[PDB]
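Peer 1: Sharing a structure here in structure tokens format.
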Amino acid sequence: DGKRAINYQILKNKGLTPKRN
Amino acid sequence: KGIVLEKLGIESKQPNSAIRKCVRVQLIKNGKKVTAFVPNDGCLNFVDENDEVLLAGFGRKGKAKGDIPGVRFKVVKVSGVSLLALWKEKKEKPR
Amino acid sequence: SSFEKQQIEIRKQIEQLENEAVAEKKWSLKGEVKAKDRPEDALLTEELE
Amino acid sequence: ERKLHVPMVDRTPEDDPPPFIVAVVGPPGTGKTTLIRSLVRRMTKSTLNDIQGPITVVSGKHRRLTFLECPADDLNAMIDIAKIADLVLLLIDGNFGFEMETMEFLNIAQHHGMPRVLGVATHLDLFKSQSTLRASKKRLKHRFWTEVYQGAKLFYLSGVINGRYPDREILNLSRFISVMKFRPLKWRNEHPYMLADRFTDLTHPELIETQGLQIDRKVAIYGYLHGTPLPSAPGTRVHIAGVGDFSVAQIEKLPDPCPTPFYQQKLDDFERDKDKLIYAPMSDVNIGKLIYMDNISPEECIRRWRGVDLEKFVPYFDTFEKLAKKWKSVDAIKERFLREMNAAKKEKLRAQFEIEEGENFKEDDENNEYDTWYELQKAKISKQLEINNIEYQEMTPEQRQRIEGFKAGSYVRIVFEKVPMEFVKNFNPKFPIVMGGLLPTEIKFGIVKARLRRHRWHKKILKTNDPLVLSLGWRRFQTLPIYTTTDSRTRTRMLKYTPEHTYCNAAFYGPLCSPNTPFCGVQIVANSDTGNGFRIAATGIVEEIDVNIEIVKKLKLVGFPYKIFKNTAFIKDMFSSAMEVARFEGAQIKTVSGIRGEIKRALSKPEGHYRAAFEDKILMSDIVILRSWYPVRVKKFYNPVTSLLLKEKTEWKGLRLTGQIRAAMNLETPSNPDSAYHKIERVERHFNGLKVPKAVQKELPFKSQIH
Amino acid sequence: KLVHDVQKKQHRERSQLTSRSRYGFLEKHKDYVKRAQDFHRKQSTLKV
Amino acid sequence: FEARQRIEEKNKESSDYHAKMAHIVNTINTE
Amino acid sequence: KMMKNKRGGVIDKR
Amino acid sequence: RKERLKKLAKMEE
Amino acid sequence: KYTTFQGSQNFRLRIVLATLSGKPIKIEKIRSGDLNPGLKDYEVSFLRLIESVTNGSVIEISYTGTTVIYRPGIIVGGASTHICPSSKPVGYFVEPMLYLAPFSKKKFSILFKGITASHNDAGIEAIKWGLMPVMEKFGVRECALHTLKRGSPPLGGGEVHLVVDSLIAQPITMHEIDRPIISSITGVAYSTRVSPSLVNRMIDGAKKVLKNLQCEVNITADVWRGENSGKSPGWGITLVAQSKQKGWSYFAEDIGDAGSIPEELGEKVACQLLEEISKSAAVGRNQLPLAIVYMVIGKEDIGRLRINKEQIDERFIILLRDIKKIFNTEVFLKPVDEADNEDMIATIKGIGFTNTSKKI
RNA sequence: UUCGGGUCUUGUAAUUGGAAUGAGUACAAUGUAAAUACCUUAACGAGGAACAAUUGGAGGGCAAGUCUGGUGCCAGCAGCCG
Ligand SMILES: Nc1nc2c(ncn2[C@@H]2O[C@H](COP(=O)(O)OP(=O)(O)OP(=O)(O)O)[C@@H](O)[C@H]2O)c(=O)[nH]1
Ligand SMILES: [Mg+2]
């Protein structure tokens, strides 16, 4: 559809987290 | 609460030295100028000019290799958002 | 119209820039230039430091 | 402490403030038009249809509002209306959730000075389960609270029942936007700007026929004013967003079409429309004059008033004889200089002491102003504003027009010349035509040094010499930026790209704006090719302005060894002649292994070779390299976007990106194979044993001998 | 301490130019210092 | 001759930079 | 140094 | 052993 | 190349205002009716000075020398030296610098070499004590004019270092509406290569005239001899009346001519200063144009200065007409309520003008 | 603490199986003044189980890179920049 849903990145907004487990 | 006057050590050469991390803000309930840390020269970039920074105490526990003494304050929020928030890219500095 | 002529001129300039940006770099703008790569006997006029 | 702040100035009139401006923004099919029509019909008891262009209504005795349904797919319209707006009714689909147009607009606002955002959520009546409804409202609210501040409230709107939203929720929205209480922002309170209400072309139709529908027609523009008193003397520069950068020919103020009832009744009071309470035109239903009379000589001015070169400094005096004879005495200036008898002596002593001390400790202003440096600064500001007020009130015709010009909220018409026929032809009502008075710094051109970072949500980094349509000031234009780093503040080296997660310096050509000014740049203003990706690409602030820069790109020359002794080496393949080498003699040359050097003398028989000394026996396989710098230059491209002139008003196509042209021309991304990286695996090296000279080995004593 | 992983990212090691498989294994600082220490050792014992 | 000039100017600039940095750190400590 | 650092020019004609 | 020596140098200093 | 100006009138003022505004100007018919029509050596060197201090400007000059075209750039400044031709002195070459100093990208450190006094142009002590105070009142703090070597006509060989460090953003608006009260009379009586007896003679003449008053007077003698005293001999005096309450100064100076009488010059300048006091209203007639320019460039607000009808003169008239031609900024004049005198407040809406060249 | 000492089925971003279940969504009923939940529950719903948990603290390493100082080849500051 012509609507542009937001990316998961910008939905969740976990900016810069290190690697974890 | 303070106003960023000028960034000291803009012209210093080795990056991430204390005189890079320092700025100079005037506390607004006195009109009184005091200097203050900021981690991460990147954050030095996040804070620029006439910004209404929110300062907190430093409370360092042990000295470092080249820490400037006599600089007791650290910048916490800039123009109303958190420095760590901006730095981690959670938020964006609203002008 | 004046705007239309201006857009024609801007189009010419755009075409120039497009071809320039897709074309090959200058020997100078490259890095790690080698004696046969660059034009013969050019440094003594290029005057770099 | 919380209630302290950074003192600023509020250049808005107390007297007849203009209609505040509310921009209704969001995705395409999201009840935006219905929202405006329902708000209007609540606030003025009149259902409306065929809404377009700024629509101005009045609320309360002292407020009035300007609604702009901004178009739902124009990035340029988003940018400029966000520059200008005051309250953003930012609205969100409910069943769908946040949308990229909303996120993009919010970012633009954040970077250009955030107006009072205020979110409303629609399509809430399509949720089947009240549980999913509640969870979804809460999630929207919290994500919104991240973008706009926290505690910011959004409104919820169930379905349209009769082409209108429920009266209760709208009533609450209306009262909120009736006590909104806006706040000062630097750009708006430093520039004059208006949002045009009506547009009228002006030529003579026979003249149009003769010139052939090509002559650049005069244009009249009607609207209120905002921000800073427009100077009334014709010939100032105003940028019309998306149309160009004009200069005003003729100014004139008029009676406003929707005067607030307080003003109307005060007017009726002084002298001694209730049915059309809205306004949608774009929709359908003496020494001073002696000074400034130019045809008069200054001699004539002065003789009439009483009844010369300026290069010389000393002013014109009389003969010393007359001077001394006149002033044998000084009593005429003694005034300027400085029981009953005892009281008079006390009074004159008090006068002497007051002249002595005076304003040395006149209250310190501090205990006067409640011992808070913030409030002291603010008091200075307010005292200045009231001085302005009284001096302006002093006199009617000039203090209002010639001195300051039209303050704000003064409904003016302006006519320009030389306005494109394309504008007048393709102009539709659904787009905002906004005007801003420029400043000298903003009419000059040069190159601006800013610092910018890749916008955190844009998936790709920004290459140098790739066009960026940036928005800065009132303007939107496409430019060729160059991104520079300072190698620890020795020199300004160009980078090949943008650091993924940090701010790099950039320098680019374009109109100048005052330092410390924020700006934001996009890549694709064309609606035709946007994709699902995030549009805004770079954000930064301009630091300094100039007309040229020293900007350096590194190039290293590579040379090759072919005959080596201890500490000396013959290097071939690095220059092309002995003159060249001799020009370069005495150079810090270092090899890949990291051993320093210099080039000593140009070798003779081979044409370019040379001998160089190193700090250690270089290999044969190594490579010698010489670091040197090369000046680059900034491209002077400048292609200001003009979507309003364009007919589609979207898909403004400018310079294309490098990857785009490469794909279009069907080339390949060039890469020489020797530059790539590889997974090498370094093996151990066994070194040979020592071998003493036979002379020594024969001369050794018997014990310390190799047995 | 207060540093991004991208700030700590990596730096790959470029290898010898292709036109010289004849002169293999372009030398880097680790190997140069290893050989330099070895040669200094030999010089020391010869002086002895 | 160019090399002589370049050495001269670099030494002048490094001197200026060291002077400025000493000034700034002293101002930090005393202000 | 002077030609490398300056940008604007004076045009003198007589 | 070298890694422990470096660790010990760090710990002392 | 757009705004037209006629005649050689107020050439430096017009060029200064062109730089400050930014719009391009064009001055035509410079001394058309002359045996040597066109500019002069000093004007040409002044254009050279502007080109040095600024950056990106363009100066077009006619082959006839009768018309000049100016398309400005931005102010930079930096460090420089200038060789003022002997036709005019350094005061003439410094005043425009006083106008353009504190809005530059870099501080001003300019070394002027030439003659350092004349009858028509402000001297060194004149500039210091009569214009630095006005700048300080308007906001500039760190402005100084050191005098390395002090020349004199007609050989000069004097040197002055002009340093300005207060890079303000724009002058503070001014509110002065009351005639100040003179506190003291300071003065400088200098000379080069002649008798301190001559200097003291000047001092005695001036104090002789001024004994009638009761305000204290202190005049410092400044005698120079030897090598750093310049080539030709000379002498001069400069008197300032200082109102210490708010820091205001009215000054008048002059220099001795070949075969002048030291006491006669002293009495002349004393009477002359006290004349300027009589005519003055919060500002001297010679300081006035500086004050007006700073008001018109102060930020977007109303500033007020109390002037006198005597300071209202044809020089003031032409100044205000040029200012309107440049800035479109009318100046309102309002008579004071005072019945005794006839002072008029000059009220000016300074346009918002920012030191947009300075880096952050 | 350095010389060294002790001890032992452990190691891996290796392959692979068929099971369990609620977060969620949902006929229904229960609940309730009416509902929304909870508690029960048909049909759905798990292999990056992408159905994507965090907030701090400590340390290392990498380059034809950068800066600064030196009794070569080193040391320091540091390194999103080759
Ligand atoms: N169910 C439901 N439908 C809504 C709601 N609000 C709007 N709509 C639908 O959306 C349509 C309204 O679109 P518009 O009023 O034109 O809003 P718009 O942004 O101007 O849409 P465009 O004309 O495409 O720009 C109506 O036909 C409604 O059917 C809502 O709250 N609930
Ligand atoms: Mg619609």
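We number chain D the way Swiss-Prot does; in order, the residues shown are 51-322, 349-361, 548-569, 606-636, 716-1084.
Header lists the method as electron microscopy, 3.8 Å.
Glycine residues also receive a Cβ, built from the backbone N, Cα and C atoms like all the rest.
Just lifted these from Swiss-Prot, have a look:
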- D:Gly76, D:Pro77, D:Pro78, D:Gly79, D:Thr80, D:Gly81, D:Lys82, D:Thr83: ATP binding site (BINDING)
- D:68-233: domain 'Bms1-type G' (DOMAIN)
- D:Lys82 to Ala: Strongly decreases binding to GTP (MUTAGEN)
Peer 1: Should we count any of the recorded positions D:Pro77, D:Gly79, D:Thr80, D:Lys82, D:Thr83 as near ligand 1, judged by a CB under 6 A from one of its atoms, and which?
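Peer 2: From D:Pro77, D:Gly79, D:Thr80, D:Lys82, D:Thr83, counting a Cβ under 6 Å from ligand 1 as near, the near ones are D:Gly79, D:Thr80, D:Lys82, D:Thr83.
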Peer 1: Could you tell me which of the binding-site residues D:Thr80, D:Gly81, D:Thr83 have their C-beta within a distance under 6 angstroms of some atom of ligand 2?
Peer 2: D:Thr83
Peer 1: Tally every other Cβ atom lying within 10 Å of the Cβ atom of D:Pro77 (ATP binding site).
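Peer 2: 21, counting other Cβ atoms within 10 Å of D:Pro77 (ATP binding site).
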Peer 1: Enumerate same-chain residues with a sequence separation of six or more from D:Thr80 (ATP binding site) and a Cβ-Cβ distance below 8 A; give 'none' if the list is empty.
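Peer 2: Counting only residues 6 or more apart in sequence, the Cβ neighbours of D:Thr80 (ATP binding site) under 8 Å are D:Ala122, D:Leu141, D:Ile142, D:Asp143, D:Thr172, D:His173.
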Peer 1: With every protein chain in view, how many other Cβ atoms are within 10 Å of the Cβ of D:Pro78 (ATP binding site)?
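Peer 2: Around the Cβ of D:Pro78 (ATP binding site), 13 other Cβ atoms lie within 10 Å.
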Peer 1: Within 10 Å of the Cβ of D:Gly79 (ATP binding site), how many other Cβ atoms can you find? Include all protein chains, please.
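Peer 2: Counting Cβ neighbours of D:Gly79 (ATP binding site) within 10 Å gives 13.
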Peer 1: Under a three-state reading of DSSP, tell me whether D:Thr83 (ATP binding site) is helix, strand or coil.
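Peer 2: The residue in question, D:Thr83 (ATP binding site), is helix (DSSP, three-state).
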Peer 1: What is the number of other Cβ atoms found within 10 Å of the Cβ of D:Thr83 (ATP binding site)?
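Peer 2: Here the count is 14.
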Peer 1: Fewest other CB within 10 angstroms, which one of the binding-site residues D:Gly76, D:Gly81?
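Peer 2: Counting other Cβ atoms within 10 Å of each of the binding-site residues D:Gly76, D:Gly81 gives the minimum at D:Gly81.
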Peer 1: Less than 8 Å, Cβ to Cβ, versus chain A; work out which of the recorded positions D:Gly76, D:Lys82, D:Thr83 satisfy that and list them by sequence.
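Peer 2: Correct list: none.
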Peer 1: Quick check: which same-chain residues outside D:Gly76, D:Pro77, D:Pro78, D:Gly79, D:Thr80, D:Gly81, D:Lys82, D:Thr83 lie with their CB within 8 A of the centre of the ATP site CB atoms?
Peer 2: D:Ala122, D:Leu141, D:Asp143, D:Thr172
Peer 1: Name, in the order they occur in the sequence, the residues of the same chain whose CB lies under 8 A from the CB of D:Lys82 (mutagenesis position) and which sit 6 or more residues away.
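Peer 2: Result: D:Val74, D:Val75, D:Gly76, D:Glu119, D:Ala122, D:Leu141.
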Peer 1: For chain C, which of the recorded positions D:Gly76, D:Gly81, D:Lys82, D:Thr83 fall under 8 Å by Cβ?
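Peer 2: From D:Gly76, D:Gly81, D:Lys82, D:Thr83, none lies near chain C.
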